[PDB]
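Student: I'd like to ask some things about the structure below.
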Amino acid sequence: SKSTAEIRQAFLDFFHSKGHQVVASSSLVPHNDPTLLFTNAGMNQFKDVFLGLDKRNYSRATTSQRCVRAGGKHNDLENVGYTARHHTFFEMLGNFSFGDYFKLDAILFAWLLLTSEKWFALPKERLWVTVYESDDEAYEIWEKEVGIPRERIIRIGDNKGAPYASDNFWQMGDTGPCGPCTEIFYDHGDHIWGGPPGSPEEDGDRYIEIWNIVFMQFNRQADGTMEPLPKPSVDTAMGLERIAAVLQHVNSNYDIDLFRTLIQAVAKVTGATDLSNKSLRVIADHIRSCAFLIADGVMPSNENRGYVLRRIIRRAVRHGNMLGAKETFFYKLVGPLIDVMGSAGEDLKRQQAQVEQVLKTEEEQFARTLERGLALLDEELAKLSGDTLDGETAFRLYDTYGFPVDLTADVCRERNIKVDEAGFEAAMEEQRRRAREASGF
Ligand SMILES: NCC(=O)NS(=O)(=O)OC[C@H]1O[C@@H](n2cnc3c(N)ncnc32)[C@H](O)[C@@H]1O
């Protein structure tokens, strides 16, 4: 089968052969978008093009974009290690039409790449599609132009409980380009639990969301109002790791060549032997987001972007502790990561030494309190009555030991214990009040 690198290249080659300008992945950190924490989609760097404020010499483009979804509008941090399909860091394969072609040709390009004997040659019978309920045009295209049996065409409305809140209406954020979208799913088969989209078991890993095709139509305002974009446009987005799993005949993202090799490296540096333990998958994911974020300029801190990075690093170190790592390990994974990322890791390779040092320092810094904090947490959980850790304890771990509340929640979740978030926040607010009283005017 094709390697992840070969699949990445083949996608770009396909769209390049179809007249699309190949554009390099943007950084994970925008310089000119105050609404955006980290790059969460291939379309981010073309935001102003969709808005009609930025003109390019090309009207169609294709990219393999590095993304991090660990905060802001799209945040999958808490899914990592619990599903076979969610990462913090991942690559999004995209083609874009800037007032060029529209619905029919977008769908045709995607179907051709996925199912043509000349290309990916996926079995058509295992592919399902969803459309926005009101998008009769998209329904007709799939039914009559492509020829998907009606039983595998699913209409999805505002299923997230609010106007435009839907799996079939894609938004960059609370503001920005958005529109109805159509998605392509692949059935991994009855050896995996789950039902098709729209079904009660839709959240299972059986029917995997592979490719989202967004018909960009509006710019969302802060008030929630939709203002039409000057030209209806196309934003498509396919998870590289997810399509790689399909093409390499495996079911989990973590079973692709890239992750198999990376997980081996994690086992090596932690001294773990059970290659199936979920902590290995968590660490493998976390080194990708952490290393690339640092390569793109993020430094660990207690504020904004730096704190998200700090939180992920510390959670990774914690998982390493659970596996029995006896020495500083996380930075040792940068090399192995560079080795599996191919051309997509060039910015990381360029800054290998710097990234390694940042991660080493951060782990060493956290090690000053990690085991001591875990000891306290164990002590508190041992005598805890009920299914919820009190906010005061969570706050003490935060204030004394440098445990972000989500790191504490992560440890507790593994023992079916919740954290009183309201209590933690009350404790933080109480401390802020003390600070104001002491500092004065
Ligand atoms: N602009 C349009 C758009 O963004 N659309 S989409 O939001 O739906 O993400 C595009 C695709 O990236 C994959 N994907 C999304 N999130 C993750 C994740 N956390 N981990 C792994 N793969 C993911 C998945 O294949 C998804 O269909």
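Quick note: numbers on chain A are straight from Swiss-Prot, i.e. 2-442, in order.
Quick reminder: no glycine exception, Cβ is built from N, Cα and C everywhere.
Pulled from Swiss-Prot, these are the listed features:
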type	residues	note
MUTAGEN	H189 to Q	Inactivates the enzyme
MUTAGEN	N213 to A	In mutant 6A; abolished binding to lactate and protein lactylation; when associated with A-44, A-70, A-171 and 236-A--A-238
MUTAGEN	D236 to A or N	Decreases affinity for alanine without improving discrimination against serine
MUTAGEN	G240 to A	In ATP-binding mutant; abolished ability to mediate protein lactylation
Student: Checking proximity to ligand 1 here: which mutagenesis positions out of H189, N213, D236 have their Cβ closer than 6 Å to it?
Tutor: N213, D236
Student: How many Å separate the Cα atoms of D236 (mutagenesis position) and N213 (mutagenesis position)?
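Tutor: Taking the Cα atoms only, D236 (mutagenesis position) lies 8 Å from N213 (mutagenesis position).
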Student: Tell me, by DSSP, whether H189 (mutagenesis position) is helix, strand or coil?
Tutor: coil
Student: If you count other Cβ atoms within 10 Å of each one's Cβ, which of the mutagenesis positions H189, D236, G240 has the most?
Tutor: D236
Student: Just to verify a number: CA distance, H189 (mutagenesis position) to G240 (mutagenesis position), in angstrom, no decimals.
Tutor: 15
Student: How many neighbouring Cβ atoms, not counting its own, are there within 10 Å of the Cβ of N213 (mutagenesis position)?
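Tutor: So the number of other Cβ atoms within 10 Å of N213 (mutagenesis position) is 22.
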Student: Cα of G240 (mutagenesis position) to Cα of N213 (mutagenesis position): how many Å, rounded?
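Tutor: Each residue's Cα considered, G240 (mutagenesis position) and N213 (mutagenesis position) end up 9 Å apart.
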